[PDB]
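K.L.:
This is the structure, below, for whatever I ask next.
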Amino acid sequence: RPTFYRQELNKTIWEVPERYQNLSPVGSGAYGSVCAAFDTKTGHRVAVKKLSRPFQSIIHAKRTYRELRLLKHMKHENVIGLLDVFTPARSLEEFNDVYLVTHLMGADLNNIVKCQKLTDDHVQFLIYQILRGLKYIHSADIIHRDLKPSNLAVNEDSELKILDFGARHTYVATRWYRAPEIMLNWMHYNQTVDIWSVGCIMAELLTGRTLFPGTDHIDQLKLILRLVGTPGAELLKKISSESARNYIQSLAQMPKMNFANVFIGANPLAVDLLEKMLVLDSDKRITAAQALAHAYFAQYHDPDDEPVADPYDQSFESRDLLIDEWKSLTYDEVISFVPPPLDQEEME
Ligand SMILES: Nc1nccc(-c2c(-c3ccc(F)cc3)ncn2C2CCNCC2)n1
Ligand SMILES: NS(=O)(=O)c1ccc(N2C(=O)CCC2=O)nc1
Ligand SMILES: NS(=O)(=O)c1ccc(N2C(=O)CCC2=O)nc1
Ligand SMILES: [Ca+2]
Ligand SMILES: [Ca+2]
Ligand SMILES: [Ca+2]
């Protein structure tokens, strides 16, 4: 058994194996907080997330299980996955803390390294990586639902990973990148909710400005309609609230803008891709796999290196179990974790 040590980080005691050294805080994550660390076994830099009160309630307990299951399944170069998972507990009866370990990424997309402005080739690379990660998670029936720059971890070489993907049950989050069907609680939607978000992110990389910086959900909707035009009646089918439908229907009709008049001087291929992503008709929205084939990414696209995921069993999501049952299932997942090899890639 490894020796653990205690260190106060973010005003609370972390208990970590001697393997991980020089911890220092690098911000909060979903339901936890994160430290950079040095892995003395491999000489690699890692990020360690300590979950916050993982078994305090039935909500925390199931979300702890959910996150550990999800991260144990994610094995893709543009998606956060696990190098390690640990607990100081020596038995289930002692088990009350969960730490997740992944490769250290320096920043998020808001902090991407650049020289004055991003070149189009660099924007291609950033968006390509998001879409490659989305193809993978979508193939396992996992949707992000809140994709945005702060949920894209980026390192010093602009390599990018999606994180905080895939909550059922209830900090002020930005809504500027959320798909309309999510922000307004429409009755149904598909995996292309995340493609809307990609469009919002890519637009901002091209212009340097937020695409839809609404002050509230009505202001944001108005900004959206000014770009994409007034929807048809069929879209009202998706909206439960009569007051919301009546309001939208009452708005003065707006024409769709030609995106070439909006993203001035952009690569025409970038404009065309944005036209395919920023669609209110989510059944006409391009999918991640389709976007990867778009000519905008021609210099990066490689079908042999755009894999899909193994099947992911989410049957647990429909189940209500007791707190100690989720805790025991989580403990099982900690104990059964098998670390990946340090080098899992080979030349093409
Ligand atoms: N610096 C860095 N590097 C990799 C990941 C993270 C990370 C994690 C996280 C997730 C799982 C895991 F096992 C370990 C860490 N959760 C939030 N973040 C950060 C993402 C960038 N903004 C600050 C929080 N942070
Ligand atoms: N990879 S490790 O060497 O840092 C490590 C960390 C923690 C642990 N551990 C647990 O998770 C439960 C009991 C225990 O000993 N084992 C190895
Ligand atoms: N906010 S804006 O309308 O002034 C604006 C700013 C920047 C841009 N743009 C460029 O300069 C290169 C590509 C692109 O889209 N377009 C519009
Ligand atoms: Ca290749
Ligand atoms: Ca190799
Ligand atoms: Ca090949």
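Residue numbering for chain A follows Swiss-Prot, covering 5-170, 172-175, 182-359 in order.
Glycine too: its Cβ is placed from the backbone N, Cα and C atoms.
Swiss-Prot lists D168 with the feature active site, proton acceptor, giving sequence analysis as the kind of evidence. Swiss-Prot lists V30, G31, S32, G33, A34, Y35, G36, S37, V38, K53 with the feature ATP binding site, giving sequence analysis as the kind of evidence. Looking at Swiss-Prot, you'll find the mutagenesis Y182 to F noted as follows: Phosphorylation blocked.
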K.L.:
Near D168 (active site, proton acceptor), which of the recorded positions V30, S32, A34, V38, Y182 can be found within 10 Å, Cα to Cα?
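P.N.:
Within 10 Å Cα-Cα: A34.
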K.L.:
Suppose we draw a 10 Å sphere around the Cβ of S32 (ATP binding site). How many other Cβ atoms does it contain, all chains included?
P.N.:
13
K.L.:
Could you tell me the whole-number distance in angstrom separating the Cα atoms of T175 and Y182, on either side of the 6 residues that were not modelled?
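P.N.:
Cα of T175 to Cα of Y182, across the missing 6: 12 Å.
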K.L.:
Which state, by DSSP, holds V30 (ATP binding site): helix, strand or coil?
P.N.:
strand
K.L.:
In sequence order, which same-chain residues at least six apart have a C-beta under 8 angstroms from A34 (ATP binding site)?
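P.N.:
Looking at Cβ-Cβ distances below 8 Å from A34 (ATP binding site), excluding near sequence neighbours, one finds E71, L167, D168.
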K.L.:
For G36 (ATP binding site), just give me the three-state DSSP call.
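P.N.:
SS state of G36 (ATP binding site) = strand.
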K.L.:
If I take the alpha carbons of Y182 (mutagenesis position) and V38 (ATP binding site), what is the distance between them in whole Å?
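P.N.:
Rounded to the nearest whole number, the Cα-Cα distance is 17 Å.
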K.L.:
Just counting, how many other CB atoms are there within 10 A of the CB of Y182 (mutagenesis position)?
P.N.:
3
K.L.:
On the Cα atoms of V30, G31, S32, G33, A34, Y35, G36, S37, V38, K53, which are listed as binding ATP, what is the maximum pairwise distance in Å?
P.N.:
15
K.L.:
Count the other Cβ atoms sitting within 10 Å of the Cβ of the residue listed as 'active site, proton acceptor', across every protein chain shown.
P.N.:
18
